[PDB]
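Asker: Below are the structure tokens for one structure; questions will follow.
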Amino acid sequence: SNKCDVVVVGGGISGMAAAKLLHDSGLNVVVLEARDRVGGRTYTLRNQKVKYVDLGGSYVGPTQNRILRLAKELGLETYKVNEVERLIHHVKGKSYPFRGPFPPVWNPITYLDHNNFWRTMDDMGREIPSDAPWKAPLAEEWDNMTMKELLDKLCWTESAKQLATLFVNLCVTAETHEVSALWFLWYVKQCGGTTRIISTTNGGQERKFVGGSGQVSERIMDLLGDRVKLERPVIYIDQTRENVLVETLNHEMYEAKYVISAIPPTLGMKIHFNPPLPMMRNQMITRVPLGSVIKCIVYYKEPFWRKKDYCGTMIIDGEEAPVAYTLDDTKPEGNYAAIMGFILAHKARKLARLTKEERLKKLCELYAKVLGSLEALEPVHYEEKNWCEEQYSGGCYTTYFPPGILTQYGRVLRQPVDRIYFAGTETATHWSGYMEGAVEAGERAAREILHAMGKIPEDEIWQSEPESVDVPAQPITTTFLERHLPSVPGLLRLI
Amino acid sequence: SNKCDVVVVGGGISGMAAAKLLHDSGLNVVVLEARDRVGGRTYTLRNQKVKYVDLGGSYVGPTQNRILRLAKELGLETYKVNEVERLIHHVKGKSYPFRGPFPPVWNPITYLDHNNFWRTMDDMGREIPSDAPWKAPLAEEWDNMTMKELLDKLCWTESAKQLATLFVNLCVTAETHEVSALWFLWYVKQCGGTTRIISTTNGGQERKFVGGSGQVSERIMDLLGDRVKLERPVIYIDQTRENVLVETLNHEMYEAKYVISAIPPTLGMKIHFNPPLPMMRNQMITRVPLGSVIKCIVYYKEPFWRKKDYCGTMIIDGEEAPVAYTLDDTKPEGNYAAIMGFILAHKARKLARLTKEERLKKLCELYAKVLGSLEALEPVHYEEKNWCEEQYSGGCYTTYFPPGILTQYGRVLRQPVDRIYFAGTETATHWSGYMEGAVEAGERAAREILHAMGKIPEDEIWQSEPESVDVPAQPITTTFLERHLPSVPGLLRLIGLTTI
Ligand SMILES: *Cc1cc2c(cc1C)nc1c(=O)[nH]c(=O)nc-1n2C[C@H](O)[C@H](O)[C@H](O)COP(=O)(O)OP(=O)(O)OC[C@H]1O[C@@H](n2cnc3c(N)ncnc32)[C@H](O)[C@@H]1O
Ligand SMILES: *Cc1cc2c(cc1C)nc1c(=O)[nH]c(=O)nc-1n2C[C@H](O)[C@H](O)[C@H](O)COP(=O)(O)OP(=O)(O)OC[C@H]1O[C@@H](n2cnc3c(N)ncnc32)[C@H](O)[C@@H]1O
Ligand SMILES: Cc1ccc(NC(=O)c2coc3ccccc3c2=O)cc1C
Ligand SMILES: Cc1ccc(NC(=O)c2coc3ccccc3c2=O)cc1C
């Protein structure tokens, strides 16, 4: 067998970040990666037609200081996603251009309803601890409802309910009826709230990495050299003896003092454990699916939308549209003009039956309607990735919690099992679901092991991160009216 | 490689029934079983204090003709669970004895609400095809709500909502907010409806096997000889070549024409697939958890409850009660007096933290109160099994579907993947979740392979079963008033219209 200090299962950002921290501390680490590549739910494709394109995770933004710091250390730079010109909200077959993060609403009743919806999501989030959402005062009540039930109670207008539904679908690649209200409200709150999570400028979608996000994992693999073993799916972990034994599908055996599991929680099912996992983890890893998304990038000769004072952001309501949300994917130089779109949740399942060429046609025709331009019908290239088909991801962007699961099983997610510690973005407390969360969790799991070895004190397990000098955060603000305008039933109680 | 016609993954009733059918038809079969035993979600413990006891699946009843025929062919016999004396409904800290399958309800408004609840569950069920629940006219609407939401709409009394909640918890070992309304409605309908599923006499809980249900799987293993390989967990299936390659954890390779996967759907995750599974199955197997239950058997010197004219059945509502349902588990000879109880859904998670001795004490104290009997505090022995801890089951009794999953992913549950066919009780269309469904699915999977091999025509894949001569099925009947009495909102409409 191959002996080392720590085996890290999974060579995504989380596993790589954990392995780098342990390596830098002087431990001998091995990373066992199932695929013939690193990066996991990140994947940057290079060819002459696109130069490079993120087909998985791409965006980073203010308050995501760990990913920004790690990438900077590895020699990467960011550029801003184009938001110079107007955004579009396409509603009932018409495009309404706008500025600022939220589409305007003109009907006074609809206005009150929309304002109340966003405000209430943040009000509720303030009572949910980031590190322990199951300790929310109404944890059980909120966990036993779906997001669909919550939106049905909160939204007096169909307009607000359709936009709220789109929000859930885009944020967590799942249907409102599939997900726990508690979990979803935690998810938003732990990215800094509604404004921060939905915003391009000053939010989660502000920036991309020059040359692609895949470079984070690739460049850590570059540092680690042959410590990274590709095409080594872990099948078996045995903790009955002095050292932990980790076996791969290609018949290799690794021996270590500790293990970090840096895979999505449910993919723990692909590993046979000796002794068996404790009851609560055994059942938890069957209760935590990942969402469904096809990421699609359509290329054009020029970023023609800019000529009509549109930035390329489209927010597209309704069942018929294949794609509910787009961003401009053009490179910083104004070349490789492109629109990135997501085919979300049930639509990913529905439209996966089509051919690549059939999806291209539907997207181009949609974009022609929304951008009001025949130029959208003349694509020069197309790339896509359906994450639902990946054996070693399970989906994208991340794991969702159905009703009842987070309160009953959430405490087990990052609880060590003897000498196995748990990384992965699902275990983060700030931007869980994102590349930022992957870094937080990997570095925390690594430091749990450093503490178990006696190398650092307990109070160094969780570590704050200085703010990025390159991507500083501006405060999230609200207006007096936003804070104090009544809800729809509030206006009725006054009548 | 060890060569054969068909590799069956899993030695539970479904895999063993499939293997038997294939073997009897002249094929060479191998059964690869992860555990050191066959039976899976069935397990019959034997020791001198209990003689034998079913710690997993136990009950069979009228309309479950496949398991009865299989068991009979293997030389097994049934006996009737004791329902001679009165049942007990324990609610708000008091016990109310009764006869008939449902506790009687006296308050007229509450009676209308209860009657409408059960009626409506069956009414909705009739809209749902047993073999394609996603084809129900309102499949989407019903699949996008939980059972909690449906009970909140349907039940105009707390009395009905509480009993309905216990019904869901007991039937599918899951909370009302955890499960899809469409899936639960399908599940009940495919067992023959509310009366059949809840009943002891004339229903699902009527009988047990003399000597334990584990004998079904054991006796098939005896017939198959060394074709059953114990402690062979499957880790890898490769369909890239002419013959299917199946690899086990202990480093053996098996080569076959076809494979039957006879394991719970989510446990497919423990196998690495080459090529990868198609998208819909890849995601489906991450979306289908099993329920949570501890099965607990408390032994006594005598079946003392019978002397108070109680049969041993207790239907126990309330958060403080660890166990919501009991049955008399005394042997047919009248010795090894015992009460079987289930600790359900969240309570299985909550009470797992205690010791065995602490759980025994809580159960005895509950039974003493419910039975009004100090004798319940004098147990002579205890056995239990927490199915939540089983790596190779995932839970019990069966797989549940959360909201939204059955309409999006249900169609791939028994869809073949190249040369892999799918058995397991989860893929049945009649008593899915039960030993019966395991037999149906195993035999159906085997015959899919026989059809693929050109050995039988397509119309023999699905095969009806003759009614048991030993366990005749009384029909499910209603009264005129049961059919036509209004719901609570229907009564309110009638009142509004009169007064107009
Ligand atoms: C898919 C996706 C993700 C995504 C998104 C859009 C799409 C289409 N957009 C994002 C965005 O704009 N900004 C952002 O910050 N995140 C975005 N996401 C999510 C993001 O990609 C993820 O949060 C992050 O990449 C997750 O990182 P983590 O390291 O936690 O997880 P992973 O990437 O899945 O890596 C796990 C690795 O483990 C390997 N594996 C799996 N099973 C095994 C076994 N048995 N043995 C050995 N290795 C295993 C995987 O192959 C993978 O490499
Ligand atoms: C657990 C339980 C079940 C149960 C019940 C009460 C409890 C506590 N009460 C029942 C009842 O009264 N009447 C009834 O008809 N059913 C009842 N249930 C359900 C019943 O036990 C199940 O429906 C039935 O036994 C399921 O049979 P099936 O053959 O479909 O599935 P299984 O028993 O789980 O068998 C699967 C076998 O596969 C093995 N396995 C798992 N993974 C692997 C891998 N990777 N490789 C090889 N083998 C694998 C398992 O070990 C098992 O033996
Ligand atoms: C009006 C509006 C604008 C942007 C958004 N965006 C989001 O919520 C996003 C949430 O998480 C993401 C994760 C990966 C990539 C993109 C996103 C979002 O844009 C939502 C609404 C309702
Ligand atoms: C009044 C009453 C009596 C029995 C039941 N029982 C049930 O629903 C059961 C359904 O599934 C089972 C599965 C395995 C073992 C036992 C059972 C039940 O008793 C329910 C009610 C509401």
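Residue numbering for chain B follows Swiss-Prot; the residues present correspond to positions 2-501, in that order.
When the header is checked for method, it gives X-ray crystallography, 1.8 Å.
Each residue, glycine too, has its Cβ placed from N, Cα and C.
Quoted from Swiss-Prot for the published mutagenesis B:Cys5 to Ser: No loss of activity. Recorded in Swiss-Prot as a mutagenesis result, B:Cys156 to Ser carries the remark: Complete loss of activity. Experimental mutagenesis at this site is recorded by Swiss-Prot as B:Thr158 to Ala, annotated: Dramatic loss of activity. Recorded in Swiss-Prot as a mutagenesis result, B:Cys172 to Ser carries the remark: No loss of activity. According to Swiss-Prot, the mutagenesis experiment B:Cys192 to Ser carries the following note: No loss of activity. Quoted from Swiss-Prot, the note on mutagenesis experiment B:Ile199 to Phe is: Alters specificity towards synthetic inhibitors. Mutagenesis annotation in Swiss-Prot: B:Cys365 to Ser, described as Complete loss of activity; the structure shown retains the original residue. Annotation of the mutagenesis experiment B:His382 to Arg in Swiss-Prot: Significant loss of activity. As a published mutagenesis entry, B:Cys389 to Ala appears in Swiss-Prot alongside the note: Complete loss of activity.
Can you tell me where each of these features sits in this structure?
Answerer: A sphere of 10 angstroms centred on the C-beta of B:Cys5 (mutagenesis position) encloses 20 other C-beta atoms.
DSSP assigns B:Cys156 (mutagenesis position) to coil in the three-state reduction, outside any helix or strand.
The local packing around B:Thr158 (mutagenesis position), expressed as other Cβ atoms within 10 Å of its Cβ over all shown chains, amounts to 18.
A helical conformation is recorded for B:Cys172 (mutagenesis position) in the three-state DSSP classification.
Take the CB of B:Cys192 (mutagenesis position) and look out to 10 A: across all protein chains shown you find 26 other CB atoms.
Cβ neighbours within 10 Å of B:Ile199 (mutagenesis position), excluding its own Cβ and spanning all shown chains: 19.
Around the Cβ of B:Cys365 (mutagenesis position), 19 further Cβ atoms fall within 10 Å across all displayed protein chains.
Packing around B:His382 (mutagenesis position) is summarised by its Cβ count: 15 other Cβ atoms lie within 10 angstroms of its Cβ, all protein chains included.
Within the same chain, residues at least 6 positions away in sequence whose Cβ sits under 8 Å from that of B:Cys389 (mutagenesis position) are B:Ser293, B:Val294, B:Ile295, B:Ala349, B:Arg350, B:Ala353, B:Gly396.
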Asker: Could you check which of the mutagenesis positions B:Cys156, B:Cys172, B:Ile199, B:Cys365, B:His382 is the closest Cα neighbour of B:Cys5 (mutagenesis position)?
Answerer: B:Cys172
Asker: Report, in whole Å, the straight Cα-to-Cα distance of B:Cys192 (mutagenesis position) from B:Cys172 (mutagenesis position).
Answerer: 11
Asker: Measuring Cα to Cα, tell me the gap between B:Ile199 (mutagenesis position) and B:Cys192 (mutagenesis position) in whole angstrom.
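Answerer: Rounded to a whole number, the Cα-Cα distance is 10 Å.
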Asker: Across all chains shown, how many C-beta atoms besides its own are within 10 angstroms of the C-beta of B:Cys172 (mutagenesis position)?
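Answerer: Step by step: centre on the Cβ of B:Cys172 (mutagenesis position), count other Cβ atoms within 10 Å, giving 22.
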Asker: Among the mutagenesis positions B:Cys172, B:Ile199, B:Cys365, B:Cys389, name every one whose Cβ is found under 6 angstroms from ligand 4, counting any of its atoms.
Answerer: B:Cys172, B:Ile199
Asker: For B:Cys156 (mutagenesis position), which residues of its chain lie six or more apart in sequence with Cβ-Cβ distance below 8 Å?
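Answerer: Counting only residues 6 or more apart in sequence, the Cβ neighbours of B:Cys156 (mutagenesis position) under 8 Å are B:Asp114, B:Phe118, B:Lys162, B:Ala165.
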Asker: For chain A, which of the mutagenesis positions B:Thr158, B:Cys192, B:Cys365, B:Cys389 fall under 8 Å by Cβ?
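Answerer: From B:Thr158, B:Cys192, B:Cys365, B:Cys389, flagged as close to A: B:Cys389.
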Asker: Where does B:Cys389 (mutagenesis position) sit by DSSP, helix, strand or coil?
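Answerer: Note: B:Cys389 (mutagenesis position) is helical by DSSP.
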Asker: Given the mutagenesis positions B:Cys192, B:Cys365, B:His382, state which is nearest to B:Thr158 (mutagenesis position) when distance is taken between Cα atoms.
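Answerer: When the Cα distances are compared, B:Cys192 comes out closest.
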